[PDB]
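Chemist: Quick one: the structure is below, and I'll ask about it shortly.
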Amino acid sequence: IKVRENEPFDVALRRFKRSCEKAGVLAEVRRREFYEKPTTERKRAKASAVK
Amino acid sequence: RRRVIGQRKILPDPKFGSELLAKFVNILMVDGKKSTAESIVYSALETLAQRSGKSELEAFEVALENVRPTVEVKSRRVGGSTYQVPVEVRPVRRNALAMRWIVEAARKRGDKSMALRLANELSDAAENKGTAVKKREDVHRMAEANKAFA
Amino acid sequence: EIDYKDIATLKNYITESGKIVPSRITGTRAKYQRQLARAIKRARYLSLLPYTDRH
Amino acid sequence: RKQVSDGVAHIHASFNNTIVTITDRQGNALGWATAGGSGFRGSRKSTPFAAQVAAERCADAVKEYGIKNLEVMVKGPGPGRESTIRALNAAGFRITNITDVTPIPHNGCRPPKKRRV
RNA sequence: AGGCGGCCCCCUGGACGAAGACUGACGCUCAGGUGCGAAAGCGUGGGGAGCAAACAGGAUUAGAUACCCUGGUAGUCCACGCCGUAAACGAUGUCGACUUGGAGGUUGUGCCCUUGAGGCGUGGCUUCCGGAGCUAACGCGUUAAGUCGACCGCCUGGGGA
RNA sequence: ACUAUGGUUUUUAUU
RNA sequence: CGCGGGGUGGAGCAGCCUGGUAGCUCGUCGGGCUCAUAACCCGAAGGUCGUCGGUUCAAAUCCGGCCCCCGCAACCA
């Protein structure tokens, strides 16, 4: 269940800039990626946000 | 686009003592004739006291409270945007709109003698029937019948 | 080669929601992961483990 | 009519709608509402507010039957499955328990997503 | 090749490995001839929940015999038969010797009575980049479109077809 | 991604 | 030659084991609002409760006449 922590939240998270409500989305393809741009986060996987 | 102009303000005028009395050289002023509007400042409020005399602490307590704005409406285009988006107005509008946003009869059949007119508009904003009712009270039902998005 | 009648270690490879821990988070290679999945399907038919988290 | 003051709420949520039924624990219905029958069509019934109007509309069917403290039975994948309950609490109701009772078919019929193109 | 995934049992092919043994050049290539079918079609007999060629009704539009949308038969699966055709596509016919490197998976086999999601030598499977070479250009690059050999089935500008 | 929709314009000096 | 359900702004229909609220709503007419038409949303115009009685200040809600409608040669001797 949800977060297993104290208090009933469970609140929305954003992990990307210019992506949500306005100016989005997916400014990371064709081809981009990029391996260096998020520094150490790209050394573990290429999928993290939806898988 | 990128315009960020500094906001206009008015100072209380020492002849009338308040900021609420300092705008009647602009509210109901026409053709740039500013001293022609000065001709009837604050004596129009003594003429309002000829129709309901209750002193200056009660002179606007319903003649603005009954008519002041509370919501801003219209849509915002984000897909399927065939609805309206109501938002509550900021305190910088608490004394505004109600003496400017309607001229539907004043420019069509006049609005009676000019030196008696602000004493009529401050009495009509406390009578609240016929003219200027629909443009005010429509947003007290629109914001309850079209509120499913924001 | 991996048993389905014992669950005392097999329990490590599944969540409280019944999902199997993904192949690149187990890091155990295919011969283990495929035999662990067979053991989970059998331990579920043998009533030692539940299926999904629905009443 | 006399107040009965007990019951179970049966909630169903889809990608575009939210459905509510109130029953006595004998299994017997006393009121219904949907986010569509709340006076909304198109995707206007998909809103988090149409899920609130459905809760207040089903509460309008039991207002003389006096039910305010109940337990919930939840079906279906739709995001309204919590938006109707967080609103039901703000409408003056007491919630005791929430149980997800969604079934799990062993296939049978092909999933309605199709496409197949 | 097409294709192959609920689970259990009866009958059992294909692939691959280690050591010991055997035949006796039996080795490579291939229209018709002999077998093998995805899906639908089809004779005979069943079955009908879901979905849906056909068929309507309601909408969309200038129009809508189509899209949308509510329904709906055949078809789906199964038993015995017929139908050899598909992007059956990693579009590259089959067999064979050989040429720099860097890396990701699958699986035999001997040994240690083993920090392990082990490991090494050797066999098989299956893959990504890229050097030299090859190409009009994409791209191919040891499972090469390289070096080309031994053969086979096709081809000869387009309209018509 | 962020509303489900909107068809026609004679061959023609000719660069 | 005789019966009882219905009759409520132009149509359809509730109102009725409390006797007064004129109602649900379709159409008609006019505005907000989306790309745009309709949906949506804000509103407007028009009722001799068939038609007269009983009991009454009072009857859509109960009754009785008179009339029309109703599956139907009401009987035509």
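Sequence positions for chain B are given in Swiss-Prot numbering; the residues included correspond to 3-152, in order.
Placed from the backbone N, Cα and C atoms, the Cβ positions cover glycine too.
Pulled these from Swiss-Prot:
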type    : residues        : note
MUTAGEN : B:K36 to A or E : Defective in ribosome assembly
MUTAGEN : B:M116 to G     : Significantly decreases affinity for its own mRNA
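Help me picture where these features are in the structure shown.
Modeler: There are 12 other CB atoms within 10 A of the CB of B:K36 (mutagenesis position), with all protein chains counted.
Take the CB of B:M116 (mutagenesis position) and look out to 10 A: across all protein chains shown you find 15 other CB atoms.
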Chemist: B:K36 (mutagenesis position) to B:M116 (mutagenesis position): how many Å between their Cα atoms?
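Modeler: With distance taken Cα to Cα, B:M116 (mutagenesis position) is 14 Å from B:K36 (mutagenesis position).
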